[PDB]
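Asks: Sharing a structure with you now.
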Protein chains: 4
Amino acid sequence: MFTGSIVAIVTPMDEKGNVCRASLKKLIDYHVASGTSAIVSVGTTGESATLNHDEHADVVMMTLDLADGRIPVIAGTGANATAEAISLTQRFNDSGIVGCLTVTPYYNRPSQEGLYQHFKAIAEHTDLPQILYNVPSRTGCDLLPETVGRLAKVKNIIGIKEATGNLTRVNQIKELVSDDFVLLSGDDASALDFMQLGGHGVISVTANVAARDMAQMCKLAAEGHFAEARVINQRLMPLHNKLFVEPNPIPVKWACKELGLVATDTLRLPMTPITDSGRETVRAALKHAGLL
Amino acid sequence: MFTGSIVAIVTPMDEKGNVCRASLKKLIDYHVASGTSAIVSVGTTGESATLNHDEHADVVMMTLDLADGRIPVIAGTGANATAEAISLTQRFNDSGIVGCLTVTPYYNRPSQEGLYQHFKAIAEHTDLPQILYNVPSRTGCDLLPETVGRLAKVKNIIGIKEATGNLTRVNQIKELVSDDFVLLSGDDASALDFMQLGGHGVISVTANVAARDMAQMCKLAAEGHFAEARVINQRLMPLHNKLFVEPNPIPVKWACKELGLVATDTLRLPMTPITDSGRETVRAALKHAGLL
Amino acid sequence: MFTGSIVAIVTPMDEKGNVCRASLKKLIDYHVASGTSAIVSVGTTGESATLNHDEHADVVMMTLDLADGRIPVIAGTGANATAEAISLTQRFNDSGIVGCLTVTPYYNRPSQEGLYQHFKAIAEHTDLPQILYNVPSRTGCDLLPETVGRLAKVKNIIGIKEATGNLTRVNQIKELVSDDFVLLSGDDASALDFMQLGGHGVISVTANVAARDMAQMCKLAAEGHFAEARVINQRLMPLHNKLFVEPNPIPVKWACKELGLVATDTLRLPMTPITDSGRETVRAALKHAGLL
Amino acid sequence: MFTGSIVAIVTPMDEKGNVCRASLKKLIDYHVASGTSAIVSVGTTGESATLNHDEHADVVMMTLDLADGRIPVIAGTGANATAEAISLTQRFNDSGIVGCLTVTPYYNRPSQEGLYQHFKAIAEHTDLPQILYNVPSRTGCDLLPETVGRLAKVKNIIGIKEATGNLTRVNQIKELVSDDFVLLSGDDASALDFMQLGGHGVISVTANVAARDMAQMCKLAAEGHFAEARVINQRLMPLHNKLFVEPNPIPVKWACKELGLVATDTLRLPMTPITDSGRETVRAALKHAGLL
Ligand SMILES: [K+]
Ligand SMILES: [K+]
Ligand SMILES: [K+]
Ligand SMILES: [K+]
């Protein structure tokens, strides 16, 4: 659903930079077995920036097909041009996906009114649940709680993936939206704290390599067993952190290859191969989490 | 050249949001008459983000046509995917443009190495001069001086539009590159200071409405007459600031419409109409500059 | 104790800028009746910066005397010179105070090792419990969790007043210290969230004017009744915020005078009298909290 | 004058942490010989924070004595309490100092109005010229250009040591004040740029060890020979940066001891000894500058 450990899955690629079906199938099975709640296909971690709209749609359909109904698929549909966002959204209108993860327009820096207008129009062109995504450090703009409250009144807008790492925002948003509105963390290092404050889950990068643990940590947190949840979080912390020792998804794709979950760690420019020291660092975090 | 006052020209649109040729023609004649050094077609102020590649190409082509050789045209060709960037550049290869303004990949946040690989690849597949564009506030990433030093070694990469507003950068970059490498300000409010420290010009938003004063100011600065350049810069300061009271190009498009330079101030979503409060602030700035 | 609503009390002054005993007595009685847990005398809010060491000591002794054992008194003992801090601490060694609130050296910006050395020496010259105080925005330096863990091993160092507003720090510090180590919020706007994450109380400014409510909010939070705690927090939020509409303690001293708790709102330079719009703002927040 | 290279001189101490006259005498003779314009006695680099008012006065007095009229002395007289500032200034009234360097109140964070009241009061109770000192990184507060414009109207306030490193400030302040108001850099790494934009000098930390190069560099800059000034600035750059590898004055005191200029590099707590890693970094910077 839109609760628990939702994975922002990587798009495994062959040596040529094209989606590798075999590796994608392995990852999906892994998530189905590990207890992951849902899969966000072609989000930032899935290299949505270097995949054209057609390739993007292909990856989503393939994932949907490989999921075979065993696990829900949420599609990344963000764009910085309102017409473009609506257009990408419409490709999935009756695809089988359960909702869309749509980011605030990046680079062009619209006003809060622009942000509002942008999401309102997208929402009016689909029946699919829309989950807002705010990540000021990559977009150059920040969706404020007041605007979220406004947008939460649109029937189709059902939640938000908050990636600021600004924990005071959980309750500022909660105070303005209904209890039905879903609050998901967008920052692994603080997801547990986010949950202890009232969040409902996390759209995770760490979950790519430690799905079992992340799912367990989230269930406990959900049941209010924060003390035992912290133990898992402590084992994972070096991963929550070192997975960004280099531009995500560079560290997570290598970790995946290393773990034997994907065939290659190939990425598309401007993402480049992990450095040697980067390898050493990630390998240690893996060791510490007990995955290696 | 790639010196002096270069206008980051707006893309005039009708009520339907489609490019308006008559207004564009008017703007071009205005710059030819005011002494503007060159025109940057379809850059950030030209709404590159909301124009599809086909519209992007048509606008650049229309501009060349309307310019009729009277003023050089530089096309915005930035993308956050290297392959997309290369393709976009190939569509302009022998169009008649003098160079390309290429922005650091936004949103995906690549490393200094990725940034290096990105631009090197683009430069390798064209013969047009490349002008790098650094604006961390909008992209989420920063092209450091040392990376600029590496890139400047590529025959094709001839300059940089620096928009951090961090003036220590002028001499940090200046010392790492060749004497003929061009440094252009990308921040109107600090452009004269930038030029006083060693820069060669400015890719201006203010030049859209104060083309003549900007051209004189830059010429005075280039000649070392900073005191007399400061006088003009003081008249223009409110505009340098107020043109950003609301998300650019919202204030400047309104200002063009107000002066009778363009028919409408219509923009594409997520850009919204100027507020009444914005109208009065920009208007007062126009009077201060002596334009209305 | 070192739990619940601890007030960073203002130092009421006559028209001449000297402590007003009558007004101080009224405030202390108010806190005793309202259920405030403890009083931090001559802290930042109490204008420790404009009071010399002798006047500082006089205010503490007077407060201690007026408290008459009905409520614990913690004394502010911070200084940016280690010898000076030790010296001020020693004046209170057998005064009757229950502990000292000592801030990280301001202005001189020592290293983490310097911070460590600084608090270790102070602690070695007293038997009084020491509560560390980290407020990077006023001091220019930041005491990191790792250093806190180091210092928490010193028997005499018993807790920390965290005023960064950085909520991820509650559990980073908790992971490194014993469960006996006290974590107090130093930021009213986020104190409840701080408590929900594991904090034990708040050294509050808001408590100066809404002591009953703050004490109640803290007890509920302590008993795990966060939902009802939020209701009180919501009523107080405009106060948590507008109390800093001007340099603290300018807004809180006026609120105090307005409420009739102190005779005058006189402050010492560089603190200046509240502005008219400042008054209007604070008066509204008071209204909203139902105090006015 | 209040032009050129002005050294923010260190306060040499023996093993016990007491002021060492012999080393001070040596430093003063060094500046007299190297061409240093003036000496700032007991400023931030001189450990004003760990010296009591009596020690502060003795050091300033010793310096005047040892200077024996061969070089002007400016005393640091800043305090975060207006009354304390006024008193400190009165102790130097007819001492022979040429002016006072007075820092914006740190820690208590006053408003622009408070800042204005503070300096006006100080200026009113002395006849010595006042040089304002803005360093937000250490004080937690910022003296804006417009407040500087107000203060500059006070006969007595003659200049500002600007240490933000924000170069747009030069002309923002320049345009608000009288032609004879002095602008001094307080940031070594950006001092030449600051001077190139209109500043008159720099109150330097690097001048402690490279007095001669700094004096020539500033004279060249004052004469408009920026190219030849840049050459020297490049040699000195590693030092401009490395002298802050560890909390100033830790690196610079070590450097003085290393050159044989001072007997010991002892500091007072919270300042701690230089680390071995620091030793090697500063040493390499000394070789680069050609001093060792
Ligand atoms: K809704
Ligand atoms: K080149
Ligand atoms: K302890
Ligand atoms: K003056």
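Using N, Cα and C of the backbone, Cβ positions are placed for all residues, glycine too.
Sharing the record's features from Swiss-Prot:
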ACT_SITE  C:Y133  active site, proton donor/acceptor
ACT_SITE  C:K161  active site, schiff-base intermediate with substrate
BINDING   C:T45, C:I203  pyruvate binding site
MUTAGEN   C:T44 to V  Reduced kcat by 99.9%
MUTAGEN   C:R138 to A or H  Strongly increased KM for L-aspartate 4-semialdehyde. No effect on KM for pyruvate. Reduced activity by 99.7%
MUTAGEN   C:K161 to A  0.1% of wild-type activity. 3-fold decrease in affinity for pyruvate, and 2-fold decrease in that for (S)-ASA
MUTAGEN   C:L197 to Y or D  1.4 to 2.5% of wild-type activity. Decrease in affinity for pyruvate, but nearly no change in that for (S)-ASA. Exists as a dimer in solution
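Could you give the neighbours, burial and distances for every feature on this list?
Replies: The Cβ of C:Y133 (active site, proton donor/acceptor) lies under 8 Å from the Cβ of C:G78, C:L101, C:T102, C:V103, C:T104, C:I160, C:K161, C:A163, C:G186, each of which sits 6+ residues away along the same chain.
C:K161 (mutagenesis position) carries a strand DSSP state (E or B).
When secondary structure is read from DSSP and collapsed to three states, C:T45 (pyruvate binding site) falls in the coil class. Listed in sequence order, C:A8, C:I9, C:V10, C:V205, C:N208, C:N248, C:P249, C:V252 are the same-chain residues at least 6 apart in sequence whose CB falls under 8 Å from the CB of C:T45 (pyruvate binding site).
Non-local contacts of C:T44 (mutagenesis position) by the CB criterion (under 8 A, 6+ apart in sequence, same chain) comprise C:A8, C:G76, C:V103, C:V135, C:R138, C:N248, C:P249.
Reduced to three states, the DSSP call for C:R138 (mutagenesis position) is helix.
Within 10 Å of the C-beta atom of C:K161 (mutagenesis position) sit 27 other C-beta atoms, taking all shown protein chains into account.
In the three-state DSSP scheme, C:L197 (mutagenesis position) is classed as coil.
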Asks: Select one residue from C:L197, C:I203: among these recorded positions, choose the one with the most other Cβ atoms within 10 Å of its Cβ.
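Replies: Checking each of C:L197, C:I203, the winner is C:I203.
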Asks: Around the Cβ of C:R138 (mutagenesis position), how many other Cβ atoms lie within 10 Å? Please give the count over every shown protein chain.
Replies: 22
Asks: Can you list which of the recorded positions C:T44, C:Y133, C:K161, C:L197, C:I203 come closer than 8 Å to chain A, going by CB to CB distance?
Replies: C:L197
